[PDB]
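Visitor: Shown below is the structure under consideration.
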Amino acid sequence: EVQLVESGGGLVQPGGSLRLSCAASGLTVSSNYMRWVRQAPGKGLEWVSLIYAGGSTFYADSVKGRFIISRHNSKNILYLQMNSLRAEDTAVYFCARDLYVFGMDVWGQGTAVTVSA
Amino acid sequence: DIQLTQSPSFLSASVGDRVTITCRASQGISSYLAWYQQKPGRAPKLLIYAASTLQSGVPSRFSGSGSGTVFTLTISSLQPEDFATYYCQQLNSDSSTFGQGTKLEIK
Amino acid sequence: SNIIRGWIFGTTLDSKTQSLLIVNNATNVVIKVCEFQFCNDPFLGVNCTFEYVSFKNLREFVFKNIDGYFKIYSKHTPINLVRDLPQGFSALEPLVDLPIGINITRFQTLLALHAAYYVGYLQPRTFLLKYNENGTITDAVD
Amino acid sequence: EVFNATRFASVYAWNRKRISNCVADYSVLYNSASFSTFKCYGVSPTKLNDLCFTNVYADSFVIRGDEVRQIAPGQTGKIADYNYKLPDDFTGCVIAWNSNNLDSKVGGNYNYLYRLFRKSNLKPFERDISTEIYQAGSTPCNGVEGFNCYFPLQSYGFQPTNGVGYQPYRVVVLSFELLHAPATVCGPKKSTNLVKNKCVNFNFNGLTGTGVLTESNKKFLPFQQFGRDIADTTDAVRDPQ
Ligand SMILES: *[C@@H]1O[C@H](CO)[C@@H](O)[C@H](O)[C@H]1NC(C)=O
Ligand SMILES: *[C@@H]1O[C@H](CO)[C@@H](O)[C@H](O)[C@H]1NC(C)=O
Ligand SMILES: *[C@@H]1O[C@H](CO)[C@@H](O)[C@H](O)[C@H]1NC(C)=O
Ligand SMILES: *[C@@H]1O[C@H](CO)[C@@H](O)[C@H](O)[C@H]1NC(C)=O
Ligand SMILES: *[C@@H]1O[C@H](CO)[C@@H](O)[C@H](O)[C@H]1NC(C)=O
């Protein structure tokens, strides 16, 4: 069927940059609405950033400017760059599907990304 | 911005009991609200998308009602394995927020 | 009986590119710019950028394009000589100054089928126009 | 009449009307208080009447009120890209107003559709009226129960009960272009009350002469616009009004 694998969670340093990786099977990253939503431990989900099929990147108010997203065409792998991270950004990020109004279907598996110094 | 809040966010009920989860958005979003189910240590799954309807593959026991600033998640048959954290999100919005979330447990 | 019924003004005038079209009907005067495909001898039975709506008889005309303006002049003096255009002088008053903007290097005439006509060519020549007291041209010398 | 026309095209199939050979009252248009949003980017509405163009295009469509901000030059978004894209350099105005009582009804307003799904952004001033069945097109079998493919057109959810910003706002965006062609649509021309027998500076269709104007006796030819003297000095003008 279709399965989304999320990877790239690990310890980083403030002001660093790590490449979050998401592998999607059965979906084309070119014509899909990838979105990133994180889940802090002991807390609910919260939106992070959104990218349209053709571009037009969107970011949350808290992480505006700090975060940059750039999906790669090679094997429809979803990517999410991080910049100027903080200790409060530790959470389990998740992948998204293309449905904007018809309701989401699947996420990524999700890996916790611990940020501290 | 549009903010969402679920009450009472902590409800305890037994099996085969009707439970209503309300996500009253602070700002009008019409019927564009999606219901999710986030089991612990797993990824959430959608139950109702946009207006009151059924996602392909979810049990028919899940239903919803209400539109605008009021919503209600209705479960006719409360199975023992549907107790998780439920989320509400504005589907037709550029900045899609998430609800506080409610906790379901064995009474 | 007004056999002449229209004019064509276009570089290609065969639907290849935009060409000025003048079609004259008793109801109204018709001008378009749309592209039409016409045969070698189009007979009349008995995208558009611009548009406009407005042998006793001799219908003189002068068509010219300068500064992107299509100018039409005319004069309908009665002629009692059926052989050739008569000796005499009759100035032509302007009718239309529509800014077509389409360069014209070719010309054609429309006829009706169930009748002579003349064609001159203009060229820069200094004239000395004599104006009447009422403002009309009575005489002119090259 | 286009603004007061009952029928308005949808956002995806936005109507394109070519306005030529007339005059538009931009002063009156800006003076109208019915417009909630009146944003001009190319020419200010005060000087729009003075500014003279040659071709005007009117795009009539109905969008959700929250997308009015997205409808703008150099703007990104679902509506701003997938079905109505504007150039980075813009010469025109954007007009929006409330339309809750006009088109929104108790029942669902499905007459208006939006390009929810699209493979890539559209070029400015380009419309995609093709109601293609499945945007993604992963498999050409055209299955009814699409999994990776979905219908790009979706009906707007309109209800007067909400009244929060999701209500439809009628938005029309103009485009003024200079095609190096003589003007057809230009601003209104203010005509002052003419005064005679008084030394008054005058401007008759660009004559811009100075002198005292008196009632004359000479009779022009009906096509002749202004007189002249022997020394090529203007000495008689036909009043246009
Ligand atoms: C008008 O001109 C057209 C030329 O195509 C001709 O066919 C037609 O008979 C004329 N008269 C009317 C009433 O259309
Ligand atoms: C009208 O002329 C042709 C007709 O095919 C084409 O270039 C286009 O549709 C239009 N062009 C211009 C410059 O208006
Ligand atoms: C005149 O015709 C030439 C074609 O040889 C064309 O390039 C030019 O644009 C035309 N001029 C006008 C004013 O249409
Ligand atoms: C000039 O005066 C009137 C003006 O309409 C005209 O009828 C008359 O024929 C003209 N006279 C001459 C001598 O041209
Ligand atoms: C408008 O201009 C025409 C030009 O001939 C003039 O006759 C008329 O009196 C003017 N005013 C109105 C109200 O038509």
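Using the numbering of Swiss-Prot, the residues shown for chain D are 340-580, in order.
Going by what the header records, the deposited coordinates were determined by electron microscopy, 3.2 Å.
A Cβ is built for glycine as well, from the same backbone N, Cα and C atoms used for every other residue.
Below are the features listed in Swiss-Prot for this protein:
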type	residues	note
MUTAGEN	D:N343 to Q	Reduced viral infectivity
VARIANT	D:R346 to K	In strain: Mu/B.1.621
VARIANT	D:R346 to T	In strain: Omicron/BQ.1.1, Omicron/XBB.1.5, Omicron/EG.5.1
VARIANT	D:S375 to F	In strain: Omicron/BA.1, Omicron/BA.2, Omicron/BA.2.12.1, Omicron/BA.2.75, Omicron/BA.4, Omicron/BA.5, Omicron/BQ.1.1, Omicron/XBB.1.5, Omicron/EG.5.1
VARIANT	D:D405 to N	In strain: Omicron/BA.2, Omicron/BA.2.12.1, Omicron/BA.2.75, Omicron/BA.4, Omicron/BA.5, Omicron/BQ.1.1, Omicron/XBB.1.5, Omicron/EG.5.1; complete loss of interaction with host integrins
VARIANT	D:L452 to R	In strain: Delta/B.1.617.2, Epsilon/B.1.427/B.1.429, Kappa/B.1.617.1, Lambda/C.37, 19B/501Y, Omicron/BA.4, Omicron/BA.5, Omicron/BQ.1.1; Contributes to cellular immunity evasion and increases infectivity
VARIANT	D:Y453 to F	In strain: B.1.1.298
VARIANT	D:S477 to N	In strain: 20A.EU2, Iota/B.1.526, Omicron/BA.1, Omicron/BA.2, Omicron/BA.2.12.1, Omicron/BA.2.75, Omicron/BA.4, Omicron/BA.5, Omicron/BQ.1.1, Omicron/XBB.1.5, Omicron/EG.5.1
VARIANT	D:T478 to K	In strain: Delta/B.1.617.2, Omicron/BA.1, Omicron/BA.2, Omicron/BA.2.12.1, Omicron/BA.2.75, Omicron/BA.4, Omicron/BA.5, Omicron/BQ.1.1, Omicron/XBB.1.5, Omicron/EG.5.1
MUTAGEN	D:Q493 to Y	Reduced host ACE2-binding affinity in vitro
VARIANT	D:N501 to T	In strain: 19B/501T
MUTAGEN	D:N501 to T	Reduced host ACE2-binding affinity in vitro
Visitor: If you count CB neighbours within 10 Å, which one among the variant positions D:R346, D:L452, D:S477, D:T478 has the smallest count?
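Guide: Counting other Cβ atoms within 10 Å of each of the variant positions D:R346, D:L452, D:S477, D:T478 gives the minimum at D:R346.
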Visitor: Tell me, which recorded positions from D:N343, D:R346, D:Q493, D:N501 are within 10 Å of D:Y453 (variant position) if we use the C-alpha atoms?
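Guide: Passing the 10 Å Cα cut: D:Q493.
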Visitor: If one measures from the C-alpha of D:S477 (variant position) to the C-alpha of D:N343 (mutagenesis position), what distance in angstrom results, rounded to a whole number?
Guide: 43
Visitor: Under a three-state reading of DSSP, tell me whether D:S375 (variant position) is helix, strand or coil.
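Guide: Looking at the DSSP assignment, D:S375 (variant position) belongs to neither helix nor strand, so coil.
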Visitor: Sequence order please: the recorded positions D:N343, D:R346, D:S375, D:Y453, D:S477, D:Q493 that have their Cβ under 8 Å from a chain B Cβ, otherwise just none.
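Guide: Near chain B: none of D:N343, D:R346, D:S375, D:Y453, D:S477, D:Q493.
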Visitor: Give me the non-local Cβ neighbours of D:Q493 (mutagenesis position): same chain, 6+ apart in sequence, Cβ-Cβ under 8 Å, ordered along the sequence.
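Guide: Correct list: D:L452, D:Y453, D:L455.
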Visitor: Going by C-alpha distance, which of the recorded positions D:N343, D:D405, D:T478 is nearest to D:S375 (variant position)?
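Guide: Among D:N343, D:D405, D:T478, D:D405.
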Visitor: Suppose we call a site close when its Cβ is under 8 Å from a Cβ of chain A; which of the recorded positions D:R346, D:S375, D:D405, D:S477, D:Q493, D:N501 are close?
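Guide: In terms of proximity to chain A, the recorded positions that count are D:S477, D:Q493, given in sequence order.
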Visitor: According to DSSP, folded down to helix, strand and coil, what is D:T478 (variant position)?
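Guide: Assignment for D:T478 (variant position) reads coil.
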Visitor: Nearest to D:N501 (variant position) in three-dimensional space, by Cα, is which of the recorded positions D:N343, D:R346, D:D405, D:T478?
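Guide: Nearest candidate: D:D405.
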Visitor: In which DSSP state, out of helix, strand and coil, do we find D:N501 (variant position)?
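Guide: In three-state terms, D:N501 (variant position) counts as coil.
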Visitor: Give the three-state DSSP assignment (helix, strand or coil) for D:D405 (variant position).
Guide: helix
Visitor: Considering the variant positions D:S375, D:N501, which residue's Cβ sits among the greatest number of other Cβ atoms within 10 Å?
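Guide: Of D:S375, D:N501, the one with the most crowded Cβ is D:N501.
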Visitor: State which of the following recorded positions has the fewest other Cβ atoms within 10 Å around its Cβ: D:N343, D:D405, D:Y453.
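Guide: The recorded positions D:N343, D:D405, D:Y453 were compared, and D:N343 has the fewest Cβ atoms within 10 Å.
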Visitor: Measuring Cα to Cα, how many Å separate D:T478 (variant position) from D:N343 (mutagenesis position)?
Guide: 45
Visitor: List the recorded positions D:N343, D:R346, D:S375, D:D405, D:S477 whose Cβ sits under 6 Å from any atom of ligand 4, in sequence order.
Guide: none
